[PDB]
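Got a structure for you, written out below as structure tokens; questions coming shortly.
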Amino acid sequence: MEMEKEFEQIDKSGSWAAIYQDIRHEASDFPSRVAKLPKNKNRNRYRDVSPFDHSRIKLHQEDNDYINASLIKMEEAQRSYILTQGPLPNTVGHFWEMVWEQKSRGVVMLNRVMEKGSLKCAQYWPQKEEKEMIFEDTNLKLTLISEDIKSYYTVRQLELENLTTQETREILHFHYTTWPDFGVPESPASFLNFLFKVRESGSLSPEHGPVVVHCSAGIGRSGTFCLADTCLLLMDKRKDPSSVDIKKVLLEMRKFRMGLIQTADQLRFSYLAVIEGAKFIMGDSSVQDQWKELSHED
Ligand SMILES: O=C(O)C(=O)Nc1sc2c(c1C(=O)O)CCNC2
């Protein structure tokens, strides 16, 4: 495997920071004019994280269509993702409006609400079955139907109802609860077990709208998740691990949203996760059971 030789060269020479700096230097810069309009200042969580105009998601709303969210369209892989920031208290209605309008089936949350003593995301889903949430600004009702709590992640089944039309949809919420901000998962096994649970749910299927992926900013942990999933899909289509250039894929994804992957360690972890996941792609389905056991999910 050529990425496995690349990994060893970089690791033994301690070069991860230099490689990551090269990526930052080569990454695309496109206008983000809409994000910076004064009327949108309170729709952005971080001043330095903005969607590009060309790939931003537009709300179907005539007053103000802005949400801090980007469509990542991986044409070669035939998979799309919506990456967004953790919603703010005033944007939780916009968040669910986007989910509705884009026909998403799953939401992947890679952060906790409180991290490092600060609030990184609003509580945007209900905590109890009998206490539904109503978003008066966007006319949606959200109900918790069930939750399956594991040791390091939680899966929730939510019902989203459009109060204008009375039509309902089931949304799956996949919540990774042990991935630190600016950090990496505990092991490739834990990460891959979680990714494959998302895959197996059908949420990434082309018959649904794009999956919504977020962390606090929608770039660091979110980018790591999407990079690994896309690389494994590209390897699967070709059945050729040596045709996937992880750095080129990341640069392609950065055409659609700035800043994807925020540390050299997250880049290094992306390699490890793709190298380990390749074992399943190339025909050893038993590794998936090993990942579940090493993840201590139960
Ligand atoms: O949640 C992530 O993984 C992520 O990218 N977080 C990010 S990226 C980013 C910040 C944060 C943050 O959480 O403080 C602070 C502003 N600079 C960029």
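Structure determined by X-ray crystallography, 1.9 Å.
Every residue gets a Cβ built from N, Cα and C, even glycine.
As listed in Swiss-Prot for this protein:
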- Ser50 to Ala or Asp: No phosphorylation (MUTAGEN)
- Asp181 to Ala: Substrate-trapping mutant (MUTAGEN)
- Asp181, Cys215, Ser216, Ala217, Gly218, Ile219, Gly220, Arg221, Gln262: substrate binding site (BINDING)
- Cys215 to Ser: Catalytically inactive mutant; abolishes sulfhydration (MUTAGEN)
- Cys215: active site, phosphocysteine intermediate (ACT_SITE)
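Describe the structural context of each listed feature in the structure shown, including burial, neighbouring residues and relevant distances.
DSSP classifies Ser50 (mutagenesis position) as coil under the three-state reduction. Within 10 Å of the C-beta of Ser50 (mutagenesis position) we count 22 further C-beta atoms, all protein chains included.
Remark: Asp181 (mutagenesis position) has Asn111, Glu115, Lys116, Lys120, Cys215, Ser216, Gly220, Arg221 as non-local neighbours, by Cβ distance under 8 Å and separation of at least 6 in sequence.
Every protein chain considered, the tally of other Cβ atoms within 10 Å of the Cβ of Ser216 (substrate binding site) stands at 25.
Annotation note: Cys215 (mutagenesis position) sits in a coil segment as assigned by DSSP.
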Kindly point out which of the recorded positions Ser50, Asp181, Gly218 have a C-beta less than 6 Å from some atom of ligand 1.
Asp181
In Å, rounded, how far does the Cα of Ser50 (mutagenesis position) sit from the Cα of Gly218 (substrate binding site)?
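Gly218 (substrate binding site) has its Cα 10 Å from the Cα of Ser50 (mutagenesis position).
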Validating a neighbour-count step here. Other CB atoms within 10 A of the CB of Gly220 (substrate binding site): how many?
23
